[PDB]
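Asks: Below are the structure tokens for one structure; questions will follow.
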Amino acid sequence: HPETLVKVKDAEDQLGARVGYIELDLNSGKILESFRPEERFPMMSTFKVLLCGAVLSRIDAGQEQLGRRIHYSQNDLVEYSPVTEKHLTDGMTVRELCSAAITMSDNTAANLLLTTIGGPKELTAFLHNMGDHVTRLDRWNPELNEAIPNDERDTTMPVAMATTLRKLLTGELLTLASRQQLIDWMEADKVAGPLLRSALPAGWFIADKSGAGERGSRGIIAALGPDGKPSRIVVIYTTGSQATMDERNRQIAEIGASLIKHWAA
């Protein structure tokens, strides 16, 4: 059972592509191990957690409401919108939009949420305010998944994403209610079965969010731990590979198996 860093490097070889990885202690925020922690990768759909962070922050400040109902139309629908495409008549609440965005990676829900905050620039501004000057969202769905080589648009670094995720989940940035909601959404993720969840023993907790983009881009952010409590943050990205979606999933699942098999170390 390879050690995690050995498996991550092996994943680069198998995939013919850069893989970035970091593991943080959730409590302390201490980096436990990392690989290409300070290189940039497309965030892809993992941005949606940060987006819902921004939305929750607005909620906490009285500028937004969980129950606010948004009506929208056919023209707003983009590909991979399994929830939003069913609510053209009745609309959806902000709460339901964040659920759909995080748990089903509903692309239209994420655009709708971007509108509520005034666009990708406002997410980037929210990030800057929290101290994250690396992570940047520049475009909307679907364009933000283009993953053009060395384009810094819509990118993060594993270390920036990991830290920012920790601040959202455990910091004072969001109220206790909002922090809990955010983690509850990520716990309820439905579309990341083939990734770290496929390696997870019964009884563990995981709150995650996946992403896939062009040019083989794939990744996942997670808070996970044994005994029903998250204790570490794991962030994994890759971009460039020509491997199949299944192949890229497998490598990420295998990185997950390693970190699980060595967790007690």
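Numbers here mean position along the shown chain, with the first residue as 1.
Structure determined by X-ray crystallography, 1.8 Å.
Note that Cβ sites are derived from N, Cα and C of the backbone, with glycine treated the same way.
According to Swiss-Prot:
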type	residues	note
ACT_SITE	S45	active site, acyl-ester intermediate
ACT_SITE	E143	active site, proton acceptor
BINDING	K209, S210, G211	substrate binding site
VARIANT	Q14 to K (Swiss-Prot position 37)	In TEM-2, TEM-3, TEM-8, TEM-16 and TEM-24
VARIANT	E79 to K (Swiss-Prot position 102)	In TEM-3, TEM-4, TEM-6, TEM-8, TEM-16 and TEM-24
VARIANT	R139 to S (Swiss-Prot position 162)	In TEM-5, TEM-8 and TEM-24
VARIANT	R139 to H (Swiss-Prot position 162)	In TEM-6 and TEM-16
VARIANT	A212 to T (Swiss-Prot position 235)	In TEM-5 and TEM-24
VARIANT	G213 to S (Swiss-Prot position 236)	In TEM-3, TEM-4 and TEM-8
VARIANT	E214 to K (Swiss-Prot position 237)	In TEM-5 and TEM-24
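Walk me through the surroundings of each of these features.
Replies: Sequence-distant contacts of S45 (active site, acyl-ester intermediate), defined by Cβ-Cβ distance under 8 angstroms and a gap of at least six in the same chain, are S105, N107, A110, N145, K209, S210, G211, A212, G213.
The C-beta environment of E143 (active site, proton acceptor), restricted to residues of the same chain at least 6 apart in sequence and closer than 8 Å, is empty.
The number of other CB atoms found within 10 A of the CB of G211 (substrate binding site), across every protein chain shown, is 23.
Shown in sequence order, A243, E247, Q251 are the residues of the chain, 6+ apart in sequence, with a C-beta less than 8 angstroms from the C-beta of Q14 (variant position).
Sequence-distant neighbours of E79 (variant position): residues of the same chain at least 6 apart with a C-beta under 8 Å from its C-beta are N107, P142. Reduced to three states, the DSSP call for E79 (variant position) is coil.
Under the DSSP three-state reduction, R139 (variant position) is assigned to coil, being neither helix nor strand.
Other Cβ atoms within 10 Å of the Cβ of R139 (variant position) number 14 in total over all chains.
According to DSSP, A212 (variant position) is assigned to a strand segment.
For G213 (variant position), the count of additional Cβ atoms within 10 Å of its Cβ stands at 21 [all protein chains shown].
Long-range Cβ contacts of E214 (variant position) within its own chain (separation 6+, distance under 8 Å): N145, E146, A147.
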Asks: Near the substrate site, what residues other than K209, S210, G211 in the same chain have a C-beta no further than 8 Å from the centroid of the listed C-beta atoms?
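Replies: Apart from the listed residues, the neighbours are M44, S45, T46, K48, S105, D189, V191, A192, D208, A212, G219, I220, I221.
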